[PDB]
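In what follows, a single structure is set out as C-alpha cells and then discussed.
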Amino acid sequence: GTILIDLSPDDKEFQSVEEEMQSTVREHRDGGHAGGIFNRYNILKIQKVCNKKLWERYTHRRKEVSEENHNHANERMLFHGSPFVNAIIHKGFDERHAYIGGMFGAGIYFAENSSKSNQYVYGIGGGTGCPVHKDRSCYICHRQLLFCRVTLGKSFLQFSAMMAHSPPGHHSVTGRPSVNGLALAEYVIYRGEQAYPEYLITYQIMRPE
Ligand SMILES: Cc1cc(=O)[nH]c2cc(-c3ccc(C(=O)NCCN4CCOCC4)cc3Cl)ccc12
Ligand SMILES: [Zn+2]
C-alpha cells in the first residue's frame, strides 16, 4: 500500500520539516547516554509517506475525535523514533508500538523534541546503540525518525516531575515536564488510528566542534 516520495532539499516542504527537526534539539539530562552527544543533525533524506488505506484510517478516527471535542481534532505534528519505523510506514501504528512501561500509561509516545525521539531510535533507553558499532552515540550510521500527524482531541494534562485506555472522557495524554523548563511535551495516544506517519527522515547526529 505504501509509497515513499523523496522530497528535494530545494523544496520548501523539505526545508520546514528540516527546520522542525533542527530547532527542537535540546540537551538531555542523561548527558547523551540514550541518544548520543550532539546539538544538530545531518539530514540525508526526507520522504513523504503515502498510503491511502492508512490515511483514511487516520482521517476516519480524526472526524470521530473531532465530534467528541467541540469540533476540534487538536491535531499536531510530532516526532516518533522506534526500531520498528519500517513496519510503521507499511502497516501503521498499533499496540505493538505501545510503550508498556511508559510514565503516562501503556500507549504510543510522541515527542515535541526531535532529540527526545532520537533517544528511542535504537530501542527503549537507546537499546545497545547502532547495529553495526553498538554505539548509542554513533556519528556514522544513518538513523530514521518519523514526523507524524497526531490527533490529540481532549488531552489529559499530566505534569511530570521531569494498550491502556485514555483517562475517562479523554483522547490522549499530555506529559508536560515541570522541572526542566526547556523540555517540551510528550503525548501518548491509545489507538494507532490516531497517528499517521507522514514523513520519514533519514539523518545522522553530528559530532560537536
Ligand atoms: C517517549 C518516546 C518517544 C519516541 O519517539 N519513541 C518512543 C518509542 C518507544 C518504544 C516503545 C516500545 C518499544 C518496544 O521495544 N516494545 C517491545 C517490548 N518487548 C515486549 C516483549 O518482548 C519483545 C520486547 C520500543 C520503543 Cl523505542 C517508547 C517511548 C518513546
Ligand atoms: Zn554505527
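Here chain A follows Swiss-Prot for its numbers: 952-1113, 1115-1161, in order, are the residues you see.
If you're wondering, the header gives X-ray crystallography, 2.1 Å.
The backbone N, Cα and C atoms fix where each Cβ goes, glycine too.
Annotated in Swiss-Prot:
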- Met1054 to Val: Loss of activity (MUTAGEN)
- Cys1081, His1084, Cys1089, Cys1092: Zn(2+) binding site (BINDING)
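For ligand 1, there are no nearby recorded positions; that is, of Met1054, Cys1081, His1084, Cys1089, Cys1092, none has a C-beta under 6 Å from one of its atoms. Nearest to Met1054 (mutagenesis position) in space, judged by Cα atoms and limited to the binding-site residues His1084, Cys1089, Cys1092, is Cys1089. Cβ-based neighbour count (10 Å, all protein chains) for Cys1089 (Zn(2+) binding site) stands at 18. Listed in sequence order, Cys1081, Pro1082, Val1083, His1084, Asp1086, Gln1156 are the same-chain residues at least 6 apart in sequence whose CB falls under 8 Å from the CB of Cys1092 (Zn(2+) binding site). Of all the recorded positions listed here (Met1054, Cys1081), it is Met1054 whose C-beta has the fewest other C-beta atoms within 10 angstroms. Listed in sequence order, the residues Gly1080, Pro1082, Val1083, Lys1085, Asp1086, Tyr1090, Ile1091 complete the 8 Å Cβ shell around the Zn(2+) site centroid, once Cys1081, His1084, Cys1089, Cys1092 themselves are left out.
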